[PDB]
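Presented below is the structure to which this report refers.
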Amino acid sequence: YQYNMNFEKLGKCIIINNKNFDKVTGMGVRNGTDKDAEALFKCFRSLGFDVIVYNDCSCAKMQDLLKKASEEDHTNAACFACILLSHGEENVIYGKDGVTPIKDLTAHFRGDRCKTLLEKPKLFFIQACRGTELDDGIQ
Amino acid sequence: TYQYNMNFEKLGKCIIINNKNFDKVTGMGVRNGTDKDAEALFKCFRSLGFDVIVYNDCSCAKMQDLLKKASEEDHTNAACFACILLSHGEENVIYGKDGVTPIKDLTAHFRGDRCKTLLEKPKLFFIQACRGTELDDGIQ
Amino acid sequence: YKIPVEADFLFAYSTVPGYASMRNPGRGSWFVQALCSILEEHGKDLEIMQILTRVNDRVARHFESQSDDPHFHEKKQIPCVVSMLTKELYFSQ
Amino acid sequence: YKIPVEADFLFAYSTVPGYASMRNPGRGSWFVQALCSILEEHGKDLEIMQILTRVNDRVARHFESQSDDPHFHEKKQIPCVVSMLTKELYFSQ
Amino acid sequence: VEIX
Amino acid sequence: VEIX
């Protein structure tokens, strides 16, 4: 009923910390994201992840990073974790040079496309917008 | 403080929408087996303590109006609300017998600001429908 | 004081976005079969996410498609839970 | 025999589809603040859905915006967990 | 098996 | 407060 956690490593944790964006994207600087990334780094480090932080990544870079990780050998890892900190719209996240679909980033870790993470949890934590609506609340 | 408060007069309403037969114009086939779904769900959720209601071959208008009215009811003495949808579907939308309607429109009747008597109470939606045409080939 | 309007929702979809959902005309759909079977055996003692996770597992492991059409042959399915809940949910006590 | 390709994923979104996400330039975004605080005190003893549910609660209750614009005052946020997991997940033992 |  |  539980995932088997008995491995040498908990797993890889990729933190993508996009703060500064190409002017062509029209997106403003994400102040505060550095404090997020630092707090996230410590948290997931404490859990037991091997955490690496990449900053102001292009869409190509973000694609390559996840693609490369999916191709790594995770045989000795309990799980995989990735954290995205950026601007966003629904189904898509901003690189510094534009947007790219979240599906494309995560699909590299599908069962048929990453056998060493088969039957192992694949975690994606995403801090980004998913549209423009706002919650007015109630009561 | 970590669990939903379950101490109410009633557990809550359970709405089952059982769409089996569809207007030919929609191009949707008869959903054989759905009666077994609705039957098993009925028995199950009754056992939990829900006041279960089953609706069959509903139009989109029927489905909308039905859920709207449920949202306008007084749920003050109910722990929670549950709705189960059994129909054809495509991504973000579910079939009535005479066409499609967005899932969000159906569920929005129960938002906090639009159904005050279910505020701070769980609102459960179980959806048995397609969400596209892709199929999972699996591995192993 | 205030609470978000979209809060305290939970969506148990039978399948992931973009994908189809399987229904056996004899015994009923996979997701519902599994959902009921688990509720009958743990509806009153397990938390809602535990229940739906076990349902995810059951649909994933116990089921695999058959068809003499080759495009619906050997196929699999995984359900999809979307939770905006702010508490643990038990159907009793 | 087989296992679905889309299985064993989990997505912890900071907000629901269609909606914005809040970030305070001084202390950081709401979701991350809450996520970290819950992980620092319960990361190794709670199951992941329990963790993310508490995060949902905290973001929903503890936070509400202040802003120098009539479009961003009094605003709220609720995160969004998408689970295709087939087991309970604990980060220890 | 059939498809919804 | 800002928006992502």
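Going by Swiss-Prot, the residues shown for chain A are 58-196, listed in order.
Cβ from N, Cα, C; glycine included.
Here is what Swiss-Prot says about this protein:
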- A:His144: active site (ACT_SITE)
- A:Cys186: active site (ACT_SITE)
- A:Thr173 to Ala: Abolished phosphorylation by PAK2; when associated with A-30 and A-239 (MUTAGEN)
- A:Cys186 to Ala: Abolished thiol protease activity (MUTAGEN)
- A:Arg187 to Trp or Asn: Strongly reduced thiol protease catalytic efficiency (MUTAGEN)
- A:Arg187 to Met, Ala or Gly: Reduced thiol protease catalytic efficiency (MUTAGEN)
- A:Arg187 to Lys: Does not significantly affect thiol protease catalytic efficiency (MUTAGEN)
- A:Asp192 to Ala: Strongly reduced thiol protease activity (MUTAGEN)
Q: Could you measure between A:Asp192 (mutagenesis position) and A:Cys186 (mutagenesis position) for me? Cα positions, answer in whole angstrom.
A: 13
Q. Could you give the Cα-Cα distance between A:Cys186 (mutagenesis position) and A:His144 (active site), in whole Å?
A. 6
Q: Quick one: of the recorded positions A:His144, A:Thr173, A:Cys186, A:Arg187, A:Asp192, which have a CB under 8 A from chain D's CB atoms?
A: A:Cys186, A:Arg187, A:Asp192
Q | DSSP-derived structure type at A:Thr173 (mutagenesis position), helix or strand or else coil | A | helix
Q. Do the recorded positions A:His144, A:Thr173, A:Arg187, A:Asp192 include any whose Cβ comes within less than 8 Å of a Cβ in chain F, and which?
A. A:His144
Q: Look up A:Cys186 (mutagenesis position) in the DSSP assignment and reduce it to helix, strand or coil.
A: coil
**Q.** Pairwise CA distance, A:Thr173 (mutagenesis position) versus A:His144 (active site), rounded so that it is a whole Å
**A.** 31
Q | Inter-residue C-alpha distance, A:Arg187 (mutagenesis position) and A:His144 (active site) (nearest angstrom) | A | 9
Q: Return the residues near A:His144 (active site), defined as same-chain residues 6+ apart in sequence whose C-beta is under 8 angstroms from its C-beta, sorted by sequence, else 'none'.
A: A:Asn75, A:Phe78, A:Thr82, A:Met84, A:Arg87, A:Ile150, A:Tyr151, A:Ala185, A:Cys186
(Q) According to DSSP, does A:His144 (active site) sit in a helix, a strand, or coil? (A) coil
Q) Among the recorded positions (A:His144, A:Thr173, A:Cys186, A:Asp192), which are close to chain C, meaning C-beta separation under 8 angstroms? A) A:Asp192
